[PDB]
Amino acid sequence: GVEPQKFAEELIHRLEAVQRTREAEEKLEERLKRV
Amino acid sequence: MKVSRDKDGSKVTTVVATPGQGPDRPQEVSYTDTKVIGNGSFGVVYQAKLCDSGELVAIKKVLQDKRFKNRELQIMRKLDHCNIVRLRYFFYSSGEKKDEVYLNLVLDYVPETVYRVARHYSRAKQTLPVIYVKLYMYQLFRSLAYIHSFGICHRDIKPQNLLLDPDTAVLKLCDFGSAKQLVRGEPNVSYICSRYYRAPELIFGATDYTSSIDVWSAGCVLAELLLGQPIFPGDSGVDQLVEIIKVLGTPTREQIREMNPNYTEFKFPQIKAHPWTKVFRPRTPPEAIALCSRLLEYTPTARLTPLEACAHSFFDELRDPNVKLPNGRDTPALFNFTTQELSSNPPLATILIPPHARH
Ligand SMILES: Nc1ncnc2c1ncn2[C@@H]1O[C@H](COP(=O)(O)OP(=O)(O)O)[C@@H](O)[C@H]1O
Ligand SMILES: [Cl-]
Ligand SMILES: [Cl-]
Ligand SMILES: [Cl-]
Ligand SMILES: [Cl-]
Ligand SMILES: [Cl-]
Ligand SMILES: [Cl-]
Ligand SMILES: [Cl-]
Ligand SMILES: [Mg+2]
């Protein structure tokens, strides 16, 4: 909906958040297995 | 609306109503034993008992508004299909407040929904047996093939809108309150359909979408039946698209173009998809997963049509002449296709109608 330029920015920002969460998830696995 | 008390002391409601189908000639309709069966922001659903026949009916009471823009009565008068709930009568009534006008849809009563039965199995930490998943999905795709042949798109396909008789395994699509006859070149509102079941091109704001948004919704329903919960549980409209992308991966530029060409130039982050075999439980039947992968496509024209879906190999067991319900009784009507129903792909009848049912 709304302006495509606005909606695309919000979607990009949220998808970047997904990438950061997934990357932090694997780093947490490595930290836990190191313990 | 007059009221009387019969023997057994029940409250009897008598109205003048118009038949849902056939000639426009009003008739007295009397019912009793009314109780609230469902709810909405703009109305109430009741169960009642017709006085002459004793049959249970449902009465959907919907508040009328000038800006409401509800095509529900007009669509329901036109529909006649074994997998769609039949309109027996309709009449208008007034509420307790001034200028409070209600449309009353007297429908055939069906005791359960796919949502309630699925939730019941889910709460018992169990999955619905696959034969019922085939039966429910097949009848849904059958009803979508019917309405789509008129250009009519339901736009709110979800488990709550799938009526269900558990004794017979008959499914009946209901709740045409969002339904519209889509006309090519005439735009349609993109904020439509319940969030968990909303096609991605709608979330992208496409107004030129087609009846394939229902096939995406059916895919969500099938996935939910296999999973035990909704597959795409978005917290909001944009989050719903994020939940979709978390499973299917980021749509390609060509898929974005097919959903909404205004977004083809944007470089979105590439989210790695979950493999289809990891989305569901290990013992989920592989044909159910395969069929689901052909419904939950980004590109709307790549989704199976409802007639093609009915012909998918996941439903082969339904076409077996030995197939019967687990309780013992035989399956409901499955192969009595009409010319209207088959109009999208008339040659497919040789696959949809097996020789034993041609007889
Ligand atoms: N013909 C019917 N027979 C029995 N129950 C019904 C019938 N129609 C609707 N209901 C019940 O009432 C609920 C609300 O009706 P429906 O028209 O589907 O949606 P809404 O809540 O938008 O009106 C449905 O989910 C279903 O549980
Ligand atoms: Cl803002
Ligand atoms: Cl762990
Ligand atoms: Cl609901
Ligand atoms: Cl058209
Ligand atoms: Cl191009
Ligand atoms: Cl990237
Ligand atoms: Cl896809
Ligand atoms: Mg509904």
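Sequential numbering from 1, following the chain as shown.
Method of determination (from the header): X-ray crystallography, 2.5 Å.
The backbone N, Cα and C atoms fix where each Cβ goes, and this holds for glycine too.
Classification of A:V2 (mutagenesis position) by DSSP places it in coil, neither helical nor stranded. Taking the Cβ of A:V2 (mutagenesis position) as centre and 10 Å as the limit, one finds 8 other Cβ atoms among all the protein chains shown. One entry in Swiss-Prot concerns the mutagenesis experiment A:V2 to A (Swiss-Prot position 383). Its note says: Loss of interaction with SIAH1. Decreased SIAH1-induced proteasome-mediated ubiquitin-dependent degradation of AXIN1. No effect on interaction with GSK3B.
Packing around A:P4 (mutagenesis position) is summarised by its Cβ count: 16 other Cβ atoms lie within 10 angstroms of its Cβ, all protein chains included. Quoted from Swiss-Prot, the note on the mutagenesis of A:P4 to A (Swiss-Prot position 385) is: Loss of interaction with SIAH1. Decreased SIAH1-induced proteasome-mediated ubiquitin-dependent degradation of AXIN1. No effect on interaction with GSK3B.
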